[PDB]
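Down below is the structure, laid out as structure tokens.
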Amino acid sequence: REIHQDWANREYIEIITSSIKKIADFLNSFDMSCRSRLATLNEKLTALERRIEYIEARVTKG
Amino acid sequence: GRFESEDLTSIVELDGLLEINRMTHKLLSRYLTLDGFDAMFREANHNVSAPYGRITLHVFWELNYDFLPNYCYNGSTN
């Protein structure tokens, strides 16, 4: 009967959509993590730069 | 500037205020990322790019002008 085939097809479509949602959620999580790490890296780099400038300003005359 | 605007006897007050500032910097460094207290102190004192900072210059100025010709020594109490 067509009803059983429709139910199986609705199973298939739902499984695919669930996989899509899994991927999407993972992508969002990845975006959230990567960015925090990048912020930390940027701050570390900024601290190093200023420190280097201070060292340079401290060991040069004019 | 406050130290430079007072006599040499304000050195204790300057030291206390510097200690308070160092404590504040230590407290803030737990979460934030600031330069070492020495770097900020030297930048404010202009000792980073000069052999002598503002504090020593002011001390010498006070010694030359207000300290020597106004204070009388007492050996019993030092």
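Residues 785-862, in that order, are what chain B shows, numbered as in Swiss-Prot.
Quick reminder: no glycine exception, Cβ is built from N, Cα and C everywhere.
What Swiss-Prot notes for the published mutagenesis of B:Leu841 to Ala is this: Constitutive induction of the formation of actin filaments; when associated with 844-A-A-845. A simple way to gauge crowding: the CB of B:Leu841 (mutagenesis position) has 14 other CB atoms within 10 angstroms, across all the protein chains here. In the three-state DSSP scheme, B:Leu841 (mutagenesis position) falls into the helix class.
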